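Undergrad: First the structure, which I've put down as structure tokens, then a few questions once you've had a look.
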Amino acid sequence: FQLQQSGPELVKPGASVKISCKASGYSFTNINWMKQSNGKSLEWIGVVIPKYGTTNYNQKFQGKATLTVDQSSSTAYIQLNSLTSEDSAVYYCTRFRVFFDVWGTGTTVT
Amino acid sequence: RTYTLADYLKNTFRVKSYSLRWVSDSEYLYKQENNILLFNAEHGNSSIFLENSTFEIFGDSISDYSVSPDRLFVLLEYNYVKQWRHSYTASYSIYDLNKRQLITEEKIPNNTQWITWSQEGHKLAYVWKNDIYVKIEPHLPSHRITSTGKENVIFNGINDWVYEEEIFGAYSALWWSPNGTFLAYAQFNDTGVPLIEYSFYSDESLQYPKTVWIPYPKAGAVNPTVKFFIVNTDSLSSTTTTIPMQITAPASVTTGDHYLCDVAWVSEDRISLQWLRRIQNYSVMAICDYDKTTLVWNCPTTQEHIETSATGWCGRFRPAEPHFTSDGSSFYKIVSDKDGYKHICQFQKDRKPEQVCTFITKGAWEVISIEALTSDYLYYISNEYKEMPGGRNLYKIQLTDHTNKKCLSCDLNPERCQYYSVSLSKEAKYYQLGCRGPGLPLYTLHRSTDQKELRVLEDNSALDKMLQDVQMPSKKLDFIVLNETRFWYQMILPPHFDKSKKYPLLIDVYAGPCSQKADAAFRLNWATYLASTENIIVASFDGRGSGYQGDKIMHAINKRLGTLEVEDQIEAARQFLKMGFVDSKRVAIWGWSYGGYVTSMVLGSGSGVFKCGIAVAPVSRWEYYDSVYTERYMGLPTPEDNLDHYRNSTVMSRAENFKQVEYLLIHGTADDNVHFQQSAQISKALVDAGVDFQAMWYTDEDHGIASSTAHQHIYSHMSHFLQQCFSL
Amino acid sequence: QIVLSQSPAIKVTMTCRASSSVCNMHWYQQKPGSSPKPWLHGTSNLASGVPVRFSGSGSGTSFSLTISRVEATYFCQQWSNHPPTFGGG
Ligand SMILES: *[C@@H]1O[C@H](CO)[C@@H](O)[C@H](O)[C@H]1NC(C)=O
Ligand SMILES: *[C@@H]1O[C@H](CO)[C@@H](O)[C@H](O)[C@H]1NC(C)=O
Ligand SMILES: *[C@@H]1O[C@H](CO)[C@@H](O)[C@H](O)[C@H]1NC(C)=O
Ligand SMILES: *[C@@H]1O[C@H](CO)[C@@H](O)[C@H](O)[C@H]1NC(C)=O
Ligand SMILES: *[C@@H]1O[C@H](CO)[C@@H](O)[C@H](O)[C@H]1NC(C)=O
């Protein structure tokens, strides 16, 4: 199973960016995003269950990372909002079956 | 191929049971492949209630879920951290089923000690930092009912160490009204109750051990105090200050120290409170009506009913549960009869002087429990069938004609099933039956009006096919007669057991008041390893002090723990020796809790019967164990009443007699129940007496020694001990 | 809110000590520039695509990862407590 993540994007102060995981090759219908900053460890952003709109987020990633899925399109969308220097990071997608079974290739948001 | 230690420890042979939760009179929630499903018993259909994906939004942190009676919201419970036997703190979040989203506004706080919904609808009441809060709807902000809460001093809605352990069997001391108008709760004050301090070592990384403390009252010490309130939640407002109302205790119980021991709403504007004296041979029930005009709750003495005991104490472990009729006009209860046997009695709200109650059942056998009460009939577990105290069967007595007494479960599978349990629906139209032995457990769905089996929920055919090719032990449940009275015993006999051989014997003892270690239920455990793999017979005896056979047996050890039941074990082993198939040279006795105390006392009796034994977490002196339990059977440890008997019955005084036996003493360092001190004193007495024994502490283990690795280690340690004591 | 701290930062054996008890620990191997792949789950189970030399052990706070006979940046993550958390590396 593989998830062809969208190409890297450049963003500046105050703006909002959207990113696409593009899952394929497995029975899609849970998906999670982890933010990786350069030189530092991984940090969990949130979870979407693709069948419904059910979302659970981490403490104080309210506002940032609005996670929504529409199933028809073979993908999941993570809208990061009001980006600053701290928000610049590697942002992977993942599939959750028992733990993080497969990982997306990452977008280097700036 | 024999049931090995490894099999016990790794749970290779899994005994499945069927957990269902009734959500209506025809429907229950069952779990399948981790998805909560809803099944309607009236028809045959099953739907999907909550899919596993919704649980997986919180990964694997979810320990439980709990649904609103109206079915609009679910409490997902995650991050469970245990405290004592029932108590724990956890974080909660409310999933709204309709919307399919977490309710993220005004969320349930972390470290919540106890949350529960109303009996109907979706109102929440929670306990957090010892204060009761209440949310009318999930989205609405919480309403703080009480503000007297303090860590280890003042408890609202939650219980004290000794109330939890010894009276309620739960952390909860808050009860919702039938239709949600009121929230009854108990308050406990612990100021003055002495503390039990002990060391907690924790991880390798913790440089300095931490001292753990608990307010815990021992025999004779200053007990906690109790206050029962009720608050109106329909008048909950930030505009007006909430006033809880204090129902006060009876005059009969307020004279000295006392306990609250039962809370039971009968209707909206009536609630029953049983209270108990500190001596425990006298108990008062108080039915209390709500006066609407002046918002006070009144408890007339016309409405106060008194059960007492001259032979010993009240109840098995407390006064029995009141089951009230629909109009609140009369109630049913398990109370002790003229010949000592406990049966169902019918009372009235008003207390006519001459007549306490009318006994609707009777005989040389006991009603174990009242299970449901309709206008037409009452359902109840009893041990009457076949005169076997360690048997359980469902019965159904018609309220009208008591001649119409029908045993629902007696003959369904008479060979497989002699020990039943039951779970009836909201209005009792259906019920699930659970046969727990002596065969493999079997759970089946039945309709109440005429017992007709609608489904088979779990027959354990998987375990059966796994155990078909294993040499399992047999189980003989039978009796021997001493002094013209029958005292039952059970023996886990090895595979292919022949009366022409001499086997070693292990007595598995508990022997506490109201105990039963010989019954028809089915267990895969250490005893089965010991019989199948090692050819050890494991026997257990229910002598004097044992429950469910009349008070005459159960109160026989009153004021005198460590005497008649201790010698009854020794006598039983002699009785089994007379049966001929036991080697006198290799007889052992082991036990946990009270059992450990009994094993220590048998080993020190100088009887010459027993060669070796293992006490796990034992009681050594009765002044160390908690007040509510110890004093129920011994009184206070004062010269005015029974101090000599506390002094007579200690393990310490029998240390000289341990020179004839091989003793293995075991205890968890972080035991809050039977504190390590008790074993620390036994060791000190044996050392002073020049007695060599063996010992094993268990760093940071409680009474359970439940941690997966510690569990494997204790039973492996004890197995090797018995291996040497019996020369393999 | 659970903090996994990995001792070494180097049969070589890294460890994970958790601030509280975790039921099971998962391991992810990473290299520079490349997205991480599953290497170990449920405490000790070797993930598919990973050579048989690798092991996992330890329950409670102290977990351990044992690479037998080392040959040519492993993170440790838990989800027994919410929210899920990763080790330093
Ligand atoms: C969830 O339920 C599905 C469908 O019934 C089942 O196949 C799957 O194994 C379950 N997954 C988990 C993690 O329980
Ligand atoms: C079962 O089916 C009936 C109709 O046949 C339906 O209306 C009912 O709501 C269903 N309930 C459950 C719990 O499956
Ligand atoms: C608890 O009891 C002490 C005396 O034992 C008393 O001074 C104090 O008022 C009590 N507090 C509460 C909240 O009951
Ligand atoms: C209860 O027992 C005590 C002895 O501990 C005795 O003095 C008292 O009179 C007894 N009361 C009843 C009602 O049996
Ligand atoms: C039997 O009765 C005698 C005298 O009545 C008594 O001393 C003895 O202890 C009793 N033993 C048992 C086991 O009941």
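Swiss-Prot numbering applies to chain B: residues 39-766, in that order.
For this deposited structure, the header notes the method as X-ray crystallography, 2.8 Å.
Using the three backbone atoms N, Cα and C, a Cβ is placed for every residue, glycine included.
What Swiss-Prot records for B:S631, B:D709, B:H741 is active site, charge relay system, and it gives sequence analysis as the kind of evidence. Looking at Swiss-Prot, you'll find the mutagenesis B:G629 to R noted as follows: Reduced activity. Quoted from Swiss-Prot, the note on the mutagenesis of B:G629 to A is: Reduced activity. Per Swiss-Prot, mutagenesis B:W630 to E is noted as: No effect on activity. Under its mutagenesis annotations, Swiss-Prot gives B:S631 to A the following note: Reduced activity. Mutagenesis annotation in Swiss-Prot: B:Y632 to F, described as No effect on activity; the structure shown retains the original residue.
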Undergrad: Would you mind checking how many other C-beta atoms are within 10 angstroms of the C-beta on B:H741 (active site, charge relay system)?
TA: 20
Undergrad: Given the recorded positions B:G629, B:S631, B:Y632, B:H741, find the one whose Cα is closest in space to the Cα of B:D709 (active site, charge relay system).
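TA: With Cα distances computed to B:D709 (active site, charge relay system), the winner among B:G629, B:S631, B:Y632, B:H741 is B:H741.
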Undergrad: Write down the Cα-Cα distance for B:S631 (mutagenesis position) and B:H741 (active site, charge relay system), rounded and given in Å.
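TA: Cα to Cα, B:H741 (active site, charge relay system) and B:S631 (mutagenesis position) are separated by 8 Å.
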Undergrad: Based on DSSP, name the secondary structure state of B:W630 (mutagenesis position): helix, strand or coil.
TA: strand
Undergrad: For B:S631 (mutagenesis position), which residues of its chain lie six or more apart in sequence with Cβ-Cβ distance below 8 Å?
TA: B:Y548, B:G550, B:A655, B:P656, B:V657, B:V712, B:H741
Undergrad: Of B:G629, B:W630, B:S631, B:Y632, B:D709, B:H741, listed here as recorded positions, which sit with their C-beta under 8 angstroms from a C-beta of chain C?
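TA: Checking chain C against the recorded positions, no residue falls within range (Cβ-Cβ under 8 Å).
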Undergrad: Using a 10 Å radius around its CB, how many other CB atoms surround B:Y632 (mutagenesis position)?
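TA: Looking across every protein chain shown, the total is 23.
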Undergrad: In sequence order, what residues of the same chain, 6+ apart, have a Cβ less than 8 Å from the Cβ of B:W630 (mutagenesis position)?
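TA: Listed in sequence order, they are B:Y548, B:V654, B:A655.
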Undergrad: Of B:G629, B:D709, which of the recorded positions has the most Cβ neighbours inside 10 Å?
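TA: Counting Cβ neighbours within 10 Å, the top one is B:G629.
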